[PDB]
Amino acid sequence: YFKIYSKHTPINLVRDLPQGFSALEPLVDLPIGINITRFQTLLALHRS
Amino acid sequence: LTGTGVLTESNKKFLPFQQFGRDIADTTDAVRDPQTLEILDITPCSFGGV
Ligand SMILES: *[C@@H]1O[C@H](CO)[C@@H](O)[C@H](O)[C@H]1NC(C)=O
């Protein structure tokens, strides 16, 4: 089971992680049943 | 989940994921009914010493 917990926060801080507390609610539970040892972040390019 | 008690209306703002509730003893104190998704409080039936 892949448990994803999420919390969405409106901030206005420029550079770093804001200092505070926010408990993450569970978003989705996925029955994927696969081995995971490595992961990748996906970004988006901007072209002009 | 089995038990005995009186089911009454409640004012506990359950979050969407949240289904039931537990007291210190871990006995269920509130439950969300299937089919209608409403939140029912579970209050033990009156008892005491004679
Ligand atoms: C049946 O249960 C689902 C939740 O599992 C609910 O969304 C749906 O409204 C229920 N249907 C009826 C007719 O109660």
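Residue numbering for chain A follows Swiss-Prot, covering 200-247 in order.
Cβ from N, Cα, C; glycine included.
Residues within less than 8 Å, Cβ to Cβ, of A:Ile210 (variant position) and separated from it by at least 6 positions along the same chain comprise A:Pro217. In Swiss-Prot, the entry for natural variant A:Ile210 to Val states: In strain: Omicron/BA.2.75. The structure shown retains the original residue.
When secondary structure is read from DSSP and collapsed to three states, A:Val213 (variant position) falls in the coil class. Among the natural variants in Swiss-Prot is A:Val213 to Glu, noted as: In strain: Omicron/XBB.1.5, Omicron/EG.5.1.
If you take the C-beta of A:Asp215 (variant position) and look for same-chain residues 6 or more apart in sequence within under 8 angstroms, you find none. Here Swiss-Prot notes a natural variant, A:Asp215 to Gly, with the remark: In strain: Beta/B.1.351.
Per Swiss-Prot, natural variant A:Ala222 to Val is noted as: In strain: 20A.EU1. The secondary structure of A:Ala222 (variant position), as reduced to three states from DSSP, is coil rather than helix or strand.
According to Swiss-Prot, the experimentally introduced change A:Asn234 to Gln is described as follows: Increased resistance to neutralizing antibodies. Long-range Cβ contacts of A:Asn234 (mutagenesis position) within its own chain (separation 6+, distance under 8 Å) are none. When secondary structure is read from DSSP and collapsed to three states, A:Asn234 (mutagenesis position) falls in the coil class.
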